[PDB]
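**Student:** Here it is, the structure in full.
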2 protein chains.
Amino acid sequence: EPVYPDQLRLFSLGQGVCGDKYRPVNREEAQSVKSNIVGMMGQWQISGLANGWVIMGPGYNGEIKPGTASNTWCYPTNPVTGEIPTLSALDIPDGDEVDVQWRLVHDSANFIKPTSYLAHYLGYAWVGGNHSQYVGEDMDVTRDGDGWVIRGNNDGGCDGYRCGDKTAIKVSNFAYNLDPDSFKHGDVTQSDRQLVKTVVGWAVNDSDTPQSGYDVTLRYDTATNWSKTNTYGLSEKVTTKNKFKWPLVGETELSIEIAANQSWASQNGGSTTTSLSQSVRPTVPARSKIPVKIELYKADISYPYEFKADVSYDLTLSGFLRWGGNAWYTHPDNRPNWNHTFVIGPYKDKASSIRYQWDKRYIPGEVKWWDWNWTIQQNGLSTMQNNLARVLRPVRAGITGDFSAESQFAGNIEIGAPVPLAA
Amino acid sequence: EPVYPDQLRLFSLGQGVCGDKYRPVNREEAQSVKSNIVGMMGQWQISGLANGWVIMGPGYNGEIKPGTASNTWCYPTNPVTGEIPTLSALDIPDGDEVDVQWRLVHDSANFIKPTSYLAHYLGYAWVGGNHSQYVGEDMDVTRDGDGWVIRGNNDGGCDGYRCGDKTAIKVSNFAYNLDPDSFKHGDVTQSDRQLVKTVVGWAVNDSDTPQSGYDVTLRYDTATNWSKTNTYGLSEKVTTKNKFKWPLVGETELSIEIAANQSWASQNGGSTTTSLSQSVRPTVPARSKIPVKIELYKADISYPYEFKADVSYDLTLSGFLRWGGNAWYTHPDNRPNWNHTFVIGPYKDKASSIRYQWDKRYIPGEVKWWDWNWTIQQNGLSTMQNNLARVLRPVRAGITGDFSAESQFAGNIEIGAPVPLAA
């Protein structure tokens, strides 16, 4: 049962090994401590363990061995959750894609103030005068050409320096998924149509008894192929020549030549073909003559689309962290800028919520982001939870719209009147 | 009925051929003894057999021939099982993958002490001070970067030498299978989606009587091809030339040349193509006009996954055996390190349980591991069984999790309203 770093600090009142009246500190959790020992322990500082052993701070190489000292047994006795307080989905007023996206990007309470605050906790640098932990006095929120948030340059002041830098938040290339029945596409319209091909046929059934269906099967297949090969060839030739020459016609210059040829080659390539292959088969239980018509065509298609509530959010932040100026531990301080991943949408290795959980459990997997735990030393990591919740929660609002694409193949089958036949 | 080496030692009290009052020792089982004669017999020592014959120890070449002597008839009269005492599956507290795996790797009673003890019986070297047959005083259990168990270097002492070596146990690359209904994947979410293609169509059925369905069949096929060829060519050319030259224009330098060419080549190659080929066919028993829409798309898919109990364990040990310093018999003592297979999961030739059984039966098949029987000489092989059971038994605990993968193809079929048609 892994112990979270939050409460892990020293219990001042406690004695430890001599009888704390708490649940014992053990070896299993003790080994798990190594990566954040600096947070908990002073260089020389010593801490105990229930099996009659002790831990030492960063000053020493120390293995887990015998000693006497206090520590937290208290926290392990009653662990606390660590969870996000509320997952609830946000409801924003509905509209069209332009406006809905804007409202989301515009929201001070729902987007900006919380995103900025989260940024503040996470390491982002500050700019100029301040009002609270988020968006400063001079700071402002305007739109980038891309639709992202941006501010004016003139004032400057990042980290209290005259440089031009400003924080920006990207709008995502939105992607959504919808579990419910709540959305729909309307009737199609063909802007333009060209007719590629037609095929017609019929079944003639004069006789009374034998009645059977007819099958027309088509295939329209077009394909492209691409390949490249590289060949290496080596030629070895040894030759000898004599000048005796044979009187009739040996040849004055008589040469014999042997050539050995070796060549090898490797290649790769591939092709893709698309086929439109319709099959029509009328059962036609009637004594008749039945025309059938099968059509292939190309067209421009457009559909109006009914409003859909859900949207997924992809966020990566700006590169301000390098300016950040906070105690790092995991990373060295470096000038060159690095964009930090915020992924809200579910990508397991990328997503922030998981990383938050992972930091609590402690897992040594591969990582490329600044960790969550250093906030505990710096800010305490309390009462922040709602702020994180603001960023993490799903947001939805109905956006009505269009469905359109490049011109596509389409097809059709028409059936005629089964004309009465007689013998 | 093969006799196990366990009880096979000499019966001190017995006379043997003269009338032991036990079931007879026979030739069939006697021949099976050769590979472990050294355990049972002294160099000169002699042992009997019921058909009036005798066996001799390693000092002699001895065939099975006449003589008089005692042996065990006693054990063969009443054989004992040799089995693992209990197969029962372990129950560990549930959780997420990070924590469940940890708890398993952390368990002193269930994992470490028994695994170490098993290692001790099997030939693994010891380190420094000891407390019992398993994990020594100085020895400790901490985590490797990989998640494996490791300990500190400073103290040293393997086999009582200052060298750095320490024992390590690998966490497996977990693999599991589940017979029961007990697990599930939740609703899918699409992180991102790109639409590859769309095809639309309809069946028009104005006339009252003829009603029949419509079939749209698609194929999207993409493929890659790779190949390499090597060609060898040999050229043999004999030429002759004369300088007579023909007055009009024979050519002053008149040459005739014959070239024989031989070439051959061999090649190998292959290609793979994947096709997405949907078929949609509405029966549509109605007089109507029915639109159909078929879609191909690409997307990122993610599913939350319900907890699953079972996990299979793959274990191979460290390379400590070379340091081991025990009586070998089968293998020569060598310095270079060799990792020894522990396979818990079922791989027939690899698995430990089978090898244990195989050692009891005696089978000369190909083998690449230290055998089980030498433990009998060294430790007696008693009361160990529960320890082996600790390692061998299946372990399970529900791990909830995610299901994710690289972006994949997906598709969809939509059907329209069958619009009433009239003649």
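We number chain B the same way Swiss-Prot does; the residues here are 25-447, in that order.
Even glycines carry a Cβ here, placed using N, Cα and C.
Here the residue is the original one, while Swiss-Prot reports the published mutagenesis B:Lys208 to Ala with the comment No effect on heptamerization. Under the heading of mutagenesis, Swiss-Prot lists B:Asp211 to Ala and annotates it as follows: No effect on heptamerization. Record note (Swiss-Prot) on the mutagenesis of B:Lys221 to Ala: Impairs heptamerization. For B:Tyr244 to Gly, Swiss-Prot lists a mutagenesis experiment annotated as follows: Blocks the hemolytic activity. Does not affect the initial structure, the ability to bind to cell-surface receptors or the capacity to form heptamers. Does not insert into membranes and form pores; the mutant heptamer is hydrophilic instead of being hydrophobic. Looking at Swiss-Prot, the entry for mutagenesis of B:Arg305 to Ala says: Impairs heptamerization. Swiss-Prot documents B:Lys313 to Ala as a published mutagenesis change and attaches the note No effect on heptamerization. Among the mutagenesis results in Swiss-Prot, B:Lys374 to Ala has the note: Impairs heptamerization. The residue drawn here is the original one. Under its mutagenesis annotations, Swiss-Prot gives B:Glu390 to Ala the following note: Nearly abolishes heptamerization.
Burial and contacts for the listed features, if you can.
**Tutor:** For B:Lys208 (mutagenesis position), the same-chain residues 6+ apart in sequence whose C-beta sits under 8 angstroms from its C-beta are B:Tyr329, B:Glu330.
For B:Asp211 (mutagenesis position), applying a Cβ distance below 8 Å and a minimum sequence separation of six or more within one chain yields B:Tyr327, B:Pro328. Under the three-state DSSP scheme, B:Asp211 (mutagenesis position) falls in the coil class.
Under the DSSP three-state reduction, B:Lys221 (mutagenesis position) is assigned to strand. Long-range neighbours of B:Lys221 (mutagenesis position) (same chain, six or more residues apart, CB within less than 8 Å of its CB): B:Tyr244, B:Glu319, B:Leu320, B:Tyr321.
For B:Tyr244 (mutagenesis position), the number of other Cβ atoms no farther than 10 Å from its own Cβ, over all displayed protein chains, is 18. Reduced to three states, the DSSP call for B:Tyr244 (mutagenesis position) is strand.
DSSP classifies B:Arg305 (mutagenesis position) as coil under the three-state reduction. Annotation for B:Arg305 (mutagenesis position): same-chain Cβ neighbours under 8 Å, separated by at least 6 residues, are B:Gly237, B:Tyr238, B:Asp239, B:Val240.
Note on B:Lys313 (mutagenesis position): other Cβ atoms within 10 Å of its Cβ, all shown chains, come to 18.
The secondary structure of B:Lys374 (mutagenesis position), as reduced to three states from DSSP, is coil rather than helix or strand.
Non-local neighbourhood of B:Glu390 (mutagenesis position): empty, since no residue in the same chain at least six residues away has a C-beta under 8 Å from its C-beta.
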**Student:** Fill in the CA-CA distance, B:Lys313 (mutagenesis position) to B:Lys374 (mutagenesis position), as an integer in Å.
**Tutor:** 65
**Student:** Let me know the DSSP-derived helix, strand or coil state of B:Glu390 (mutagenesis position), please.
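**Tutor:** DSSP assigns B:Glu390 (mutagenesis position) to coil.
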**Student:** Output, ordered by sequence, the same-chain residues six or more apart from B:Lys374 (mutagenesis position) with a CB under 8 Å from its CB, or 'none'.
**Tutor:** B:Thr365, B:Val367
**Student:** Would you mind listing, in sequence order, any of the mutagenesis positions B:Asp211, B:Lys221, B:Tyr244, B:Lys313 that have a CB less than 8 A from a CB of chain A?
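**Tutor:** Listed mutagenesis positions meeting the cut-off: B:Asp211, B:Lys221, B:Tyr244.
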